[PDB]
Every structure is written in C-alpha cells, then in structure tokens.
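*Asks:* Handing you this structure, nothing more for now.
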Amino acid sequence: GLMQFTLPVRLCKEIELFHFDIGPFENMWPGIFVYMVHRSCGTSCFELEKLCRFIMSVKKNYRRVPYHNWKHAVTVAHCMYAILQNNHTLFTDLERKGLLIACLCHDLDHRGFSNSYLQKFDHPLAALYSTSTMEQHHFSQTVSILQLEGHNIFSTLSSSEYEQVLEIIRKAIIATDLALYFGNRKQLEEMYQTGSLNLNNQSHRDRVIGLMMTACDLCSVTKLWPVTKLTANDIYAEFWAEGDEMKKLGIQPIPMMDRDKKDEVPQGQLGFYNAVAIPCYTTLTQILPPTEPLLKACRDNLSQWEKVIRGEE
Ligand SMILES: CC(C)(C)c1ncc(Nc2cncnc2)c(C(=O)Nc2cccc(OC(F)(F)F)c2)n1
Ligand SMILES: [Mg+2]
Ligand SMILES: [Zn+2]
C-alpha cells in the first residue's frame, strides 16, 4: 500500500508536461506508467502485483515494428495522463482508470499495416471485423489479457462498474480508428459552436473521450521538433513497408506509402497537420482549455515542416 513509484527529479518534473518524451530506456517505461496511474487514479485503483503482471503481458503482445510498438502505447498513455491531470475535476474515477489502460492497450498486436491493407490482402481479421478492423482486434486482445489468470486489474469493481469500464475502453480503442475521427470532430464542432455540448450527456462524453483518444494517439506531432522529426521516420518506415506490400499485390500504393516518392513527405505532413492534427487539437482546446499546449506544440511543428519545404532545413 505504502510503496509509491518515484522517478528521478528531471522526469518527475517533465512527465507533468504534454511534450514529455519517455526516453530510450525500455526498462523504465512500466514504472513510468505505474507512476502516472498512481498520481492520475490513486495507489488503491489497482493491486500492484496484478497491475505489474497486466503491464508486462501487454508489452509482450506489442510487436517489434518501427512505430506501432510498446513505446507508442506508453507515449499515448502519457498524453492521456497529462490531459487528465490538467482536467482534475472533469472525469469520474472509472474514466481515469479505464482511459490510461485503454491508451496502453489501444494498438495491441499491431503488425504495422492499415485496415486498408488488411482488406486488399484479404486478411482473416478483415472477414471477422468489416470496419475498424485492427481496432476491434486491439479491444479483443485487451479482453484476452484481462482474462489471463491473475491479470484482472478490475476484479474489485462491481459487475456494473466492470461492464461500464470495459465499455469506456471499447469505445476509446474503436475511436483511435482515424476514419471515425473526421465525423466525430465535426459533430463536436457543431455542438460546441451551437452551444448544445453537454458533459452530463453520455453520448457527448463518449464523443469527447473519442477526440481525447485521437489527440493522445497523434501526440508525436506535439513533441519538441527533434522528437517529432525522428518519430516521423519510424511512421514512414511502416508506411513504405505497406507501400512495398501493396506493389506485391499488384497495386500502386498512394504517394504517402511510396518510398520512391520520399520528396513528397514534407508536403504530405502539411496536409496531415492542416486536415487532421490542428483541427483535432483546436476542438480539444475549445472543450478542454488547459490542453492548449498540445495545439501550440502542434502549430510550432507545422511551422518546422513549412521551414523544411522552404529549404531552411
Ligand atoms: C497511424 C495514424 C494514427 C494514422 C497516424 N499517426 C501518426 C501520423 N503522423 C506522425 C507525424 N509525425 C510523427 N509521428 C507520427 C500519421 C500520418 O502522418 N498520417 C498521414 C500523413 C499524410 C497524409 C494523411 O492522410 C490523411 F491526412 F487523410 F490522414 C495521413 N498517421
Ligand atoms: Mg491504432
Ligand atoms: Zn496508436
């Protein structure tokens, strides 16, 4: 009970900031997650023996891919932690429990290929889950691990609290399907502007959690430019591999996934910032004003890509 996780001074201070990088020491990441769980949720939230066994099972079920790896799981969980800590009173106990676990589990068993590639390959998962293919698989993987003997971190919740938390996690993971983000933000924009947004409405909370999940999932665009730029190599490493696999199926991939078209990436990032990233962090700042540093970091990084295209770097 009295066993608190403590980080070195520099991490203890920087972990509270949105632009925190979790560092290259893999063996510190579980402790960084437990630290955030204890401060975000409480030391009572989870049995430490069960939590530690859950964390290491999740880690085992993330693959050795360039981007959709264990580091991403923890990095996304950290963004959620920063949003929850800056929005203390807005979220219930069950939501702070569920969401940190949802983020850690949101890309479980990712092979580094899009829902689109699974469909064109005719992968079994595409037959099992017609839409949001990988995300339904991520939730499936999350339930499987929870049901491993001595892994059920929610055991002390009631039947209805258990069913509520797993429903928060399912919606949260399904919302990381970027295909579902465009309509979710648009609805949230209308609701905010017409002033019909109501956080006591469960359907409206769901949409706001959805947007929070997109913002956490994209948080690599909200880091210091050195972090954002080097993470962008890992992301394009996966895109170009999928491009290669499309060519193998006899399909020219989109320029974004074509390694023969690397020159187009700077402009491709501009579109992504303008079409997805900036809108996402703007709506989020409108609903949750203390999340404004994500929008500011994201705009700084937009400018850095503009500087790449102008040949200044
Ligand atoms: C896996 C998924 C959630 C979809 C994702 N995550 C991070 C991304 N960028 C990133 C940037 N810097 C560092 N780390 C990650 C991109 C991306 O660049 N997506 C992208 C890039 C170009 C065009 C495009 O089309 C779209 F705008 F319609 F989404 C999408 N996509
Ligand atoms: Mg995903
Ligand atoms: Zn992700």
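Numbers in chain A come straight from Swiss-Prot, and the residues shown are 724-1036, in order.
Cβ from N, Cα, C; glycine included.
Positions annotated as active site, proton donor by Swiss-Prot, on the basis of similarity to another entry: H791. Among the features that Swiss-Prot reports, 3',5'-cyclic GMP binding site is placed at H791, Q992, with the record citing experimental evidence. Look at Swiss-Prot and you will find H795, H829, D830, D940 tagged as divalent metal cation 1 binding site. Looking at Swiss-Prot, the entry for mutagenesis of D830 to N says: Reduces activity 1000-fold. Looking at Swiss-Prot, you'll find the mutagenesis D830 to A noted as follows: Loss of activity and of zinc binding. Summarising the annotation, Swiss-Prot assigns divalent metal cation 2 binding site to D830 and lists experimental evidence as the type of evidence.
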*Asks:* By CA-CA distance, flag whichever of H795, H829, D940 among the binding-site residues is nearest to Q992 (3',5'-cyclic GMP binding site).
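*Replies:* Of the binding-site residues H795, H829, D940, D940 has its Cα closest to that of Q992 (3',5'-cyclic GMP binding site).
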*Asks:* For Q992 (3',5'-cyclic GMP binding site), what is the secondary structure state per DSSP, taken as helix, strand or coil?
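*Replies:* Looking at the DSSP assignment, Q992 (3',5'-cyclic GMP binding site) belongs to a helix.
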*Asks:* Tell me which recorded positions (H795, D830, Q992) have a Cβ under 6 A from ligand 2; sequence order is fine.
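*Replies:* Result: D830.
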*Asks:* To the nearest whole angstrom, what is the C-alpha distance linking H829 (divalent metal cation 1 binding site) and the residue listed as 'active site, proton donor'?
*Replies:* 10
*Asks:* On a simple 10 Å Cβ count over all chains shown, which one of the recorded positions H791, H829 is most densely packed?
*Replies:* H829
*Asks:* If you draw a 10 Å sphere on the Cβ of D940 (divalent metal cation 1 binding site), how many other Cβ atoms land inside?
*Replies:* 22
*Asks:* How long is the line from the C-alpha of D830 (mutagenesis position) to the C-alpha of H795 (divalent metal cation 1 binding site), rounded to the nearest angstrom?
*Replies:* 8
*Asks:* Compute the C-alpha separation of the residue listed as 'active site, proton donor' from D940 (divalent metal cation 1 binding site), stating it in Å without decimals.
*Replies:* 10
*Asks:* Within 10 Å of the Cβ of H795 (divalent metal cation 1 binding site), how many other Cβ atoms can be counted across all chains shown?
*Replies:* 23
*Asks:* According to DSSP, does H829 (divalent metal cation 1 binding site) fall in a helix, a strand, or coil?
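*Replies:* Once the DSSP labels are grouped into three classes, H829 (divalent metal cation 1 binding site) ends up as coil.
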*Asks:* Quick check: with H795, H829, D830, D940 left out, which same-chain residues have Cβ atoms within 8 Å of the centroid of the divalent metal cation 1 site Cβ atoms?
*Replies:* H791, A796, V799, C826, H833, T899, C939
